[PDB]
Amino acid sequence: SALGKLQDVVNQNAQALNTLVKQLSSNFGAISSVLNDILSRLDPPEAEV
Amino acid sequence: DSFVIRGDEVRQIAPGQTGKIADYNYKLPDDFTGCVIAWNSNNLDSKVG
């Protein structure tokens, strides 16, 4: 437990990167969280919406 | 631009629209600006035969 100072930095960096990566699987109000499905399921005028 | 089409195809004349006439006859840019004018012509463009 002597090296908590250096472990905290690594933990913070890893956790921030993990949160950034996990933010990709969110709808944000859209129908689907993957844009490949959106582009292959609707016409452009609402695909862009 | 002037032409004559069917009654059900008046909706197809718009940016980002799909259809037989929309794809193979007349296509509008997605960034189209202007106005669209249409009127029925049974008294001029209709024949009993």
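Shown for chain B, in order and in Swiss-Prot numbering: 398-446.
Method of determination (from the header): electron microscopy, 3.2 Å.
Cβ coordinates are placed from backbone N, Cα and C, and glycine is handled just like the others.
Record note (Swiss-Prot) on the natural variant B:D405 to N: In strain: Omicron/BA.2, Omicron/BA.2.12.1, Omicron/BA.2.75, Omicron/BA.4, Omicron/BA.5, Omicron/BQ.1.1, Omicron/XBB.1.5, Omicron/EG.5.1; complete loss of interaction with host integrins. Sequence-distant contacts (6 or more apart, same chain, Cβ under 8 Å) of B:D405 (variant position) do not exist in this structure.
One entry in Swiss-Prot concerns the natural variant B:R408 to S. Its note says: In strain: Omicron/BA.2, Omicron/BA.2.12.1, Omicron/BA.2.75, Omicron/BA.4, Omicron/BA.5, Omicron/BQ.1.1, Omicron/XBB.1.5, Omicron/EG.5.1. Long-range Cβ neighbours of B:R408 (variant position) (same chain, at least 6 residues apart, Cβ-Cβ under 8 Å): B:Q414.
While the structure shown retains the original residue, Swiss-Prot records the natural variant B:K417 to T with this note: In strain: Gamma/P.1. In the three-state DSSP assignment, the secondary structure recorded for B:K417 (variant position) is helix. Counted within 10 Å of its Cβ, the other Cβ atoms near B:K417 (variant position) come to 9, all protein chains included.
One entry in Swiss-Prot concerns the natural variant B:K417 to N. Its note says: In strain: Beta/B.1.351, Omicron/BA.1, Omicron/BA.2, Omicron/BA.2.12.1, Omicron/BA.2.75, Omicron/BA.4, Omicron/BA.5, Omicron/BQ.1.1, Omicron/XBB.1.5, Omicron/EG.5.1; May enhance affinity to human ACE2 receptor.
Residue environment of B:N440 (variant position) contains 6 other Cβ atoms, counted within 10 Å of its Cβ in all protein chains. Here Swiss-Prot notes a natural variant, B:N440 to K, with the remark: In strain: Omicron/BA.1, Omicron/BA.2, Omicron/BA.2.12.1, Omicron/BA.2.75, Omicron/BA.4, Omicron/BA.5, Omicron/BQ.1.1, Omicron/XBB.1.5, Omicron/EG.5.1.
In the shown protein chains, 4 other C-beta atoms lie within 10 A of the C-beta of B:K444 (variant position). B:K444 to T appears in Swiss-Prot as a natural variant; the accompanying note says: In strain: Omicron/BQ.1.1.
Listed in Swiss-Prot as a natural variant, B:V445 to P is described as follows: In strain: Omicron/XBB.1.5, Omicron/EG.5.1. In the three-state DSSP assignment, the secondary structure recorded for B:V445 (variant position) is coil.
One natural variant catalogued in Swiss-Prot, B:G446 to S, is accompanied by this note: In strain: Omicron/BA.1, Omicron/BA.2.75, Omicron/XBB.1.5, Omicron/EG.5.1.
Recorded residues B:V445 (variant position) and B:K417 (variant position) have their alpha carbons 26 Å apart, per Cα-Cα distance. B:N440 (variant position) sits 14 Å from B:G446 (variant position), taking the C-alpha atoms as the reference points. Take the CB of B:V445 (variant position) and look out to 10 A: across all protein chains shown you find 3 other CB atoms.
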